[PDB]
Amino acid sequence: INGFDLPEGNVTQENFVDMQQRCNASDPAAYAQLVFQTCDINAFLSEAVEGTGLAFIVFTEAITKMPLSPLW
Amino acid sequence: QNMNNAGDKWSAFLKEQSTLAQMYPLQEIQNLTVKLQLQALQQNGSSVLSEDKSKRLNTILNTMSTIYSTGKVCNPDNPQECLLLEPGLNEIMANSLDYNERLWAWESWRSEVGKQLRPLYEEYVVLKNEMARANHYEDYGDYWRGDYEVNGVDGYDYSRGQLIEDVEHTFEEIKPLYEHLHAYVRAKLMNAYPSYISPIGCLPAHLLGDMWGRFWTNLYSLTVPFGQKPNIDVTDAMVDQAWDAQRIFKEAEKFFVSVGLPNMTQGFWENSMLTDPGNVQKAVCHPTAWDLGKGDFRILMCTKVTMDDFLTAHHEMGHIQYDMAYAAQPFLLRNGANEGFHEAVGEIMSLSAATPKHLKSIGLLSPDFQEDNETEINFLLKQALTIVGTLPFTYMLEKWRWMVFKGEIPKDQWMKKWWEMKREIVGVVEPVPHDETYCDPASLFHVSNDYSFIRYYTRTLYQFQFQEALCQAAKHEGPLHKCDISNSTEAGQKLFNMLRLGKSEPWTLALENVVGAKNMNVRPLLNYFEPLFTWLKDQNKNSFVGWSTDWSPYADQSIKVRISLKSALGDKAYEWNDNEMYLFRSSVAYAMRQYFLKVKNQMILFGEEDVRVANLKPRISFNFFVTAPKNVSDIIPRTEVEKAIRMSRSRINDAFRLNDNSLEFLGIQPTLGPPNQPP
Amino acid sequence: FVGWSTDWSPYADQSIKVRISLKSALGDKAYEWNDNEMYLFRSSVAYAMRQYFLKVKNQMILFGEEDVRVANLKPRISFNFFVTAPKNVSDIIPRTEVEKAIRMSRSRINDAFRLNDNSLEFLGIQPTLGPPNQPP
Amino acid sequence: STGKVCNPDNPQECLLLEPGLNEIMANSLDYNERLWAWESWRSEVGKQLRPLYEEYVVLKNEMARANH
Ligand SMILES: *[C@@H]1O[C@H](CO)[C@@H](O[C@@H]2O[C@H](CO)[C@@H](O)[C@H](O)[C@H]2NC(C)=O)[C@H](O)[C@H]1NC(C)=O
Ligand SMILES: *[C@@H]1O[C@H](CO)[C@@H](O[C@@H]2O[C@H](CO)[C@@H](O)[C@H](O)[C@H]2NC(C)=O)[C@H](O)[C@H]1NC(C)=O
Ligand SMILES: *[C@@H]1O[C@H](CO)[C@@H](O[C@@H]2O[C@H](CO)[C@@H](O)[C@H](O)[C@H]2NC(C)=O)[C@H](O)[C@H]1NC(C)=O
Ligand SMILES: *[C@@H]1O[C@H](CO)[C@@H](O[C@@H]2O[C@H](CO)[C@@H](O)[C@H](O)[C@H]2NC(C)=O)[C@H](O)[C@H]1NC(C)=O
Ligand SMILES: *[C@@H]1O[C@H](CO)[C@@H](O[C@@H]2O[C@H](CO)[C@@H](O)[C@H](O)[C@H]2NC(C)=O)[C@H](O)[C@H]1NC(C)=O
Ligand SMILES: *[C@@H]1O[C@H](CO)[C@@H](O[C@@H]2O[C@H](CO)[C@@H](O)[C@H](O)[C@H]2NC(C)=O)[C@H](O)[C@H]1NC(C)=O
Ligand SMILES: *[C@@H]1O[C@H](CO)[C@@H](O)[C@H](O)[C@H]1NC(C)=O
Ligand SMILES: *[C@@H]1O[C@H](CO)[C@@H](O)[C@H](O)[C@H]1NC(C)=O
Ligand SMILES: *[C@@H]1O[C@H](CO)[C@@H](O)[C@H](O)[C@H]1NC(C)=O
Ligand SMILES: [Zn+2]
């Protein structure tokens, strides 16, 4: 929505694959310099959870997003 | 008062015979001539409207006409001196080399007249479409194209929608020639205005030689190929042989009797007024040709001894010889075959008389004169600045007006689509962004005074079709631009077979009597300019041919703003109408006032009209730049606006409830904020 | 009555008195009220008149900062103002229509100056709503 | 002597002080037209004569103080 200037309430998770094909059919030159991250679950559910990397990197990152985070 | 009552007896008589003409049906007629006279008289035109809408339309046409002729422009350094369009504002646009004074005259005039003609012009489109749809056209643009319509004459027909394709088909063969002329003028304008013109972009709209860029003919002193060769001028040889007022027409009458055309009518010599009189006599001095009727032809001009009025004498006599030829038709068919033929026959008389071959045989050039190939380029480039330079302007303007009448352009996109068509078709960029409060087409004479403009496109194409067809009959051997039809008889017989038709035949049938084709053609126009097109392609070997529609003369001091309303507030955020754009322009003008007071120690009264917004999108993004309060040529630099916005960013955020991630100034970043507290 | 009063004015019955208490809202950290702040106040009132005539009266009227006429500026920070039609100087918008326009956009004018309805008083216009509760 | 006043309903007709603006102020009984002619004229000429009149007081006081 920043490379083609669309309003924010039109592009969401339900039709992301619908409208990215509409952008290369409209401007094939302006769509080439844009980048699109490739990410899907089972790639974030399988990561480096090595020794001393769960209580210190995984739990302490999730505690800071709860309310009353010094208590947890 | 002697001509207003005698003028209204003619107009009241014609509406009485018009309402008698609908007594006869039109499709129960067989003879083509009596059908053509009946359709030209039965035409309702106005009067199809309600009688209170008919007086509203004439009030708009009178108001738009008096705004254009009585406009005052105020010089921001002395409000006691107002300049009015024809004396003073046309002289700045035609003579000045100051960038800041041409930019002022363009803008001011534009803006003011613009605004006025806006509401009026908007009300004018609705009333003219009602009058055209009651006469069984689809819009008012289809009503204007009814001149070129031809109905049922066995192979010579022409539709009113066929004119649109023939204009666009002929235009894409001029675009190779116009691109090389646009590239040569752009390279010559960079020496006259350095640091103002991009070498791969469009030309700025206020540097073209007049107020609208219609003719490029005032750019000749900056774009002359060889300035050390005088372009040939026979004005001194006229005042060295004591040529009176009468010699200029008597040599003009000998030109036309040389080709096989009749003499002047011998009432032509007493009744006409070839100069302004020996009295200091108030009498509109404007070249014209009159056809009063009853075989009485008079020419009214105030001729001075110059080669300029030696040429327009040949032009104005050409209107007379066209008028003397069709004087045997009935009264309602005594016009040109379409609206474009009448001026085109007048200008092929002027082209043939301006050649140095004709001037040295008419006694005005040393029999020892040498025409070099450097002076033919000087002559052809002066022709192309008037002929070729006006063809994309004429095509773009009628294309915009045709799409406005049929409704392809809604009224919230009139000035958006106007300046997109300038960059794409003409190659001309505006210096200041213009929103939907301006009306820049209506600041031209032909738009605000209700005139059709396609007659200037077709006349240019018919003019070289006539000239190329007459020079094959006169057995010419060289280039087309050296041709002269004097002493021939066979060429005049080719010309006279069209001149006597009038409107009695379809105009496509009139063209085959001269050219040999049934349609207008652009290939004779290009053959005239092939010595220039060969020389132009060698001068543009290191240049770039073409232009970019992205460059602007203001878009390097602009700042892009991006606003994310639904990220900051979400389900509770206001909607961004144009009252929010007014509050944004006042907050930026407030921030510029605080920066110049606390840093530069000056008090400058910035307003919301000094913040110029362009390219408004739905995501909510635009560009803006800041201008000094009444000096439109003074743009505050981008580095001083970034320092002013950094000083007051916390105040602009609070006026809209945004938080520096929902109000982004692209190129300005938040910097500070070191964290700590544990001692 | 022989004599005259120097207090009456032909505009001072459609005027609204504004009182601003900067040091109560912010204290040791409040900006100073120069005439650039008076320019921002006159643009915020002209914005509020534009939004009222568009959403209630369905008209678009181009009010500017030059249509808000300020009189009697004091040090405590108090003045009167009245609103005029954009080029008709004889047409004063009535006081009852400016009170309805300021009530519609009072939360927006407060945020532009960081005031909180006790530091930006329009004398004659009072805050009304706000019923409390939640325990069901 | 050369001030033009524009009628907000027709900007193409400017009235200049002695013919036209003095006749409104001396003959009219319309409240809204007398209020317009007063204000307009005032404001415009006002502004101009301001900076000039301000510079005029300083130079005239210098000439008077040099003549004791
Ligand atoms: C109707 O058409 C006929 C021919 O189609 C016209 O007839 C000519 O008329 C002129 C004088 O009126 C004669 O000199 C010609 O000899 C006629 N031609 C022929 C072939 O007979 C007739 O003029 C047309 N009607 C009108 C009113 O013009
Ligand atoms: C001129 O205007 C008249 C209307 O005043 C048009 O006419 C009518 O024609 C229809 C048939 O199509 C008749 O039923 C009406 O009676 C006519 N008018 C009336 C009511 O008197 C006419 O078509 C117009 N002519 C042109 C140039 O198109
Ligand atoms: C006018 O004609 C002369 C004569 O041919 C041209 O001069 C020639 O130019 C070419 C290209 O630069 C050279 O290769 C020749 O050697 C030149 N001839 C001589 C005799 O020196 C000249 O270029 C022409 N000018 C134009 C504008 O066409
Ligand atoms: C074209 O027409 C002119 C006008 O008649 C001719 O000019 C005459 O030329 C001869 C010799 O060149 C002179 O003796 C006459 O005095 C000229 N006449 C006039 C009126 O000036 C010219 O010769 C014609 N051209 C050709 C090729 O025949
Ligand atoms: C409007 O601004 C322009 C600058 O954008 C001023 O033009 C300058 O004029 C002075 C003297 O007149 C020249 O020395 C400068 O070189 C000019 N600047 C540029 C960039 O050309 C112009 O004077 C301003 N007009 C007013 C009335 O202040
Ligand atoms: C400016 O506003 C005044 C009202 O303050 C308008 O005066 C009214 O004019 C109409 C007709 O001209 C009368 O019927 C009303 O009675 C007038 N009102 C008052 C209070 O006297 C005036 O017309 C406005 N001017 C413009 C150009 O709109
Ligand atoms: C966004 O805009 C497009 C085009 O106007 C529309 O088709 C789509 O439904 C919109 N998305 C919404 C309303 O969520
Ligand atoms: C646009 O890109 C997609 C891949 O992202 C490709 O499949 C498609 O063919 C492209 N369209 C054009 C017109 O090149
Ligand atoms: C035209 O007039 C001249 C004299 O003015 C005369 O000699 C000539 O014969 C005339 N033309 C014709 C065709 O009679
Ligand atoms: Zn002409």
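To match Swiss-Prot, the residue numbers of chain B are left as they are there, and the shown ones run 60-738.
Determination method: electron microscopy, 2.9 Å.
From the backbone N, Cα and C atoms, a Cβ is placed for every residue, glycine too.
Counting only same-chain residues six or more apart in sequence, the Cβ atoms lying under 8 angstroms from the Cβ of B:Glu375 (active site, proton acceptor) belong to B:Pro346, B:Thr347, B:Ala348, B:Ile358, B:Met360, B:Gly405. Taken from Swiss-Prot, the feature active site, proton acceptor covers B:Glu375, and the record attributes it to sequence analysis.
Cβ neighbours of B:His505 (mutagenesis position) (same chain, under 8 Å, six or more residues apart in sequence): B:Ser511, B:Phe512. A helical conformation is recorded for B:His505 (mutagenesis position) in the three-state DSSP classification. According to Swiss-Prot, the feature active site, proton donor maps to B:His505.
The annotation substrate binding site is assigned in Swiss-Prot to B:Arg273, B:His345, B:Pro346, B:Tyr515. Taking all protein chains in view, 8 other C-beta atoms sit within 10 angstroms of the C-beta of B:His345 (mutagenesis position).
Of all Cβ atoms in the protein chains displayed, 21 besides its own lie within 10 Å of the Cβ of B:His374 (Zn(2+) binding site). Marked as Zn(2+) binding site by Swiss-Prot on the basis of experimental evidence: B:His374, B:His378, B:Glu402.
Contacts of B:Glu75 (mutagenesis position) defined by a Cβ separation under 8 A and a same-chain sequence distance of 6+ are given as none. Record note (Swiss-Prot) on the mutagenesis of B:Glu75 to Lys: Increases slightly the interaction with RBD domain of SARS-CoV-2 spike protein.
The secondary structure of B:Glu110 (mutagenesis position), as reduced to three states from DSSP, is helical. Experimental mutagenesis at this site is recorded by Swiss-Prot as B:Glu110 to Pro, annotated: No effect on interaction with SARS-CoV spike glycoprotein.
In three-state terms derived from DSSP, B:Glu160 (mutagenesis position) belongs to a helical segment. In Swiss-Prot, a published mutagenesis experiment is listed as B:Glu160 to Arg, annotated No effect on interaction with SARS-CoV spike glycoprotein.
The mutagenesis experiment B:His345 to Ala is recorded by Swiss-Prot, whose note states: Complete loss of enzyme activity.
Swiss-Prot documents B:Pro389 to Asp as a published mutagenesis change and attaches the note Increases very slightly the interaction with RBD domain of SARS-CoV-2 spike protein. Secondary structure at B:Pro389 (mutagenesis position), as computed by DSSP, is coil.
Looking at Swiss-Prot, you'll find the mutagenesis B:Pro389 to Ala noted as follows: Slightly inhibits interaction with SARS-CoV spike glycoprotein.
Here Swiss-Prot notes a mutagenesis experiment, B:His505 to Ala, with the remark: Complete loss of enzyme activity.
For B:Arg273 (substrate binding site) paired with B:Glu402 (Zn(2+) binding site), the C-alpha to C-alpha distance reads 18 Å. Per-site Cβ counts within 10 Å over the recorded positions B:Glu110, B:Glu160, B:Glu402 peak at B:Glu402. Of the chain residues outside the Zn(2+) site list B:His374, B:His378, B:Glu402, B:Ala348, B:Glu375, B:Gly377, B:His401, B:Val404, B:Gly405, B:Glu406, B:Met408 have their Cβ within 8 Å of the site's Cβ mean position. For B:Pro389 (mutagenesis position), the nearest of the binding-site residues B:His374, B:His378, B:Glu402, B:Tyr515 in terms of C-alpha separation is B:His378. Nearest by CA distance to B:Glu402 (Zn(2+) binding site), out of the recorded positions B:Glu110, B:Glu160, B:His345, B:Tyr515, is B:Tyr515. Once Cβ contacts within 10 Å are tallied over all protein chains shown, the binding-site residues B:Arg273, B:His378 are led by B:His378. Separation of the C-alpha atoms of B:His374 (Zn(2+) binding site) and B:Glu160 (mutagenesis position): 36 Å, rounded to the nearest whole number. When Cβ atoms from all protein chains are considered, those within 10 Å of B:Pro389 (mutagenesis position) total 13, not counting its own. Checking the recorded positions B:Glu75, B:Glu160, B:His374, B:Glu375, B:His378, B:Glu402 against chain A with a Cβ-Cβ cut-off under 8 Å leaves no residue at all. Here the C-alpha separation of B:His345 (mutagenesis position) and B:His378 (Zn(2+) binding site) works out to 15 Å.
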